[PDB]
Each structure stands twice: as C-alpha cells, then as structure tokens.
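Novice: Questions regarding the structure given below will be posed in turn.
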Amino acid sequence: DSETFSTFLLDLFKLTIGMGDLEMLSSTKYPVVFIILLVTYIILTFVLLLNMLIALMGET
Amino acid sequence: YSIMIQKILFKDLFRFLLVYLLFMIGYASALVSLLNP
Ligand SMILES: CC(C)CCC[C@@H](C)[C@H]1CC[C@H]2[C@@H]3CC=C4C[C@@H](OC(=O)CCC(=O)O)CC[C@]4(C)[C@H]3CC[C@]12C
C-alpha cells in the first residue's frame, strides 16, 4: 500500500500546516480513535514540541 | 531537555488541561443552548 501512504503523507503534512481537509477518513472503521489520535498529534506538534523550541532559544 | 519536557508535561500540563476541560465543555454547552432550531 505504498501509494496510499504516499498520498496520505502529503495530506497529513498539509493538515500539519493548517490548510486542507481530512476527507480521507471515510474508509476508516472506528473513526473516533482516529479523531483522538489526530487530536493528540496536533497537540504534541503545536503545544509541546513547538513550545520547547521557543523556550530553548530564550534560555541560551 | 527530555527530563524538563517530562517534568512540565506531567505537573503543569495536568493542571492546565483539567482547568480547560470543564470550562470549554460548559461554555460550548452554553453556546449550544443559546441556539434554537
Ligand atoms: C517535521 C520535519 C522534521 C519532517 C519533514 C516533513 C517531510 C518529511 C514531509 C513534508 C511534506 C511531505 C511530502 C508531501 C508530498 C510528497 C510527494 C509524494 O509523491 C507524489 O508526488 C504523490 C503525491 C503528489 O503528487 O502530491 C511523496 C512524498 C512527498 C515528498 C511527501 C513526503 C514527506 C514530506 C516531504
């Protein structure tokens, strides 16, 4: 399923930029857990990982 | 840096998340109640 992964990765990175739509989830079973996982992914990427990068510069 | 991230994640982030959850749910419920079909 290399092609599916290749397409989805572009879509996921675009969603990470803040632009796009998660229309691909129609084929997924148990959509709730996928929503939760994407929620936590966004939270980690934006709140914790990005903030720590901010903090490091200030202290150095 | 990993130790600091783990420290902040558990102590401060627990309090912040617990503070935000009830506030968000209640405020959104209020907005939903405001609307009438
Ligand atoms: C956050 C940092 C540390 C990681 C860097 C992010 C990259 C690994 C991501 C961002 C955008 C992604 C790309 C988005 C689009 C494509 C084209 C894709 O191949 C295609 O041409 C089919 C899809 C299309 O044509 O749009 C293969 C993966 C690639 C390079 C994706 C692979 C991974 C990329 C480079």
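Using Swiss-Prot numbers, chain A covers 662-721, in order.
This entry, so its header tells us, was determined using electron microscopy, 3.4 Å.
Just so it is clear, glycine is given a Cβ too, placed from its N, Cα and C backbone atoms.
What Swiss-Prot lists as Ca(2+) binding site is A:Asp682. Experimental mutagenesis is annotated in Swiss-Prot for A:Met680 to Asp, with the remark: Loss of Ca(2+) influx. Loss of DDX3X translocation to the nucleus.
Could you give the neighbours, burial and distances for every feature on this list?
Specialist: In this view, A:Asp682 (Ca(2+) binding site) is surrounded by 8 other Cβ atoms within 10 Å of its Cβ, with every protein chain counted. DSSP gives A:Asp682 (Ca(2+) binding site) a coil state; it is part of no helix or strand.
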Novice: Determine the Cβ neighbour count for A:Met680 (mutagenesis position): the number of other Cβ atoms within 10 Å of its Cβ.
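Specialist: There are 7 of them.
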